[PDB]
Amino acid sequence: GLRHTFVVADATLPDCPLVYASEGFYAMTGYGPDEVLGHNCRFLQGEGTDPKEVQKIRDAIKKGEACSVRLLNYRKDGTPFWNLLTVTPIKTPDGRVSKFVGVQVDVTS
Ligand SMILES: *[C@@]12=NC3=[C]C([C])=C([C])[C]=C3N([C][C]([O])[C]([O])[C]([O])[C]OP([O])([O])=O)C1=NC(=O)[N]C2=O
């Protein structure tokens, strides 16, 4: 299938730090687990990351709904790429949000 990357953020902590990233996520962005694990996914954003689309993620997280956005992310080396971002809330049986999963597709074409 199409190439994609996959990360998991812990929603129990207030700022959703990532706790697991697929091997491709490190290889696509250029960051390593020592620079990724325990940080919010915001370190990928830069000068051209549309602030309106970022708000959609922030809001859908606070409300606990899924959302899908198109952001401008930046590799470790500074070069940019276009990130199709889909976030999904994983709930416990008591309706509470426990984890947030992300699927990032480099859609620079
Ligand atoms: C990021 N992927 C990503 C994956 C998950 C599971 C979640 C919950 C969020 C992201 N983000 C967004 C980031 O963590 C944050 O929520 C946003 O910056 C909005 O909040 P702020 O505080 O900044 O207003 C992802 N952002 C990216 O840029 N790239 C991803 O791959």
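Here chain A follows Swiss-Prot for its numbers: 17-125, in order, are the residues you see.
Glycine is no exception: its Cβ is also placed from the backbone N, Cα and C atoms.
Positions annotated as FMN binding site by Swiss-Prot, on the basis of experimental evidence: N56, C57, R58, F59, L60, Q61, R74, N89, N99, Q120. Here Swiss-Prot notes a mutagenesis experiment, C57 to A, with the remark: No effect on blue light-induced kinase activity.
Here the binding residues for FMN are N56, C57, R58, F59, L60, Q61, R74, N89, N99, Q120. Their largest Cα to Cα distance works out to 16 Å. In sequence order, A25, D31, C32, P33, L34 make up the list of same-chain residues 6 or more apart from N56 (FMN binding site) whose Cβ falls under 8 Å from its Cβ. For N99 (FMN binding site), applying a Cβ distance below 8 Å and a minimum sequence separation of six or more within one chain yields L60, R86, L87, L88, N89, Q120, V121, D122, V123. Put simply, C57 (mutagenesis position) is 11 Å from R74 (FMN binding site) when counted between their Cα atoms.
Under the DSSP three-state reduction, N56 (FMN binding site) is assigned to coil, being neither helix nor strand. In the three-state DSSP scheme, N99 (FMN binding site) falls into the strand class. DSSP classifies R74 (FMN binding site) as helix under the three-state reduction.
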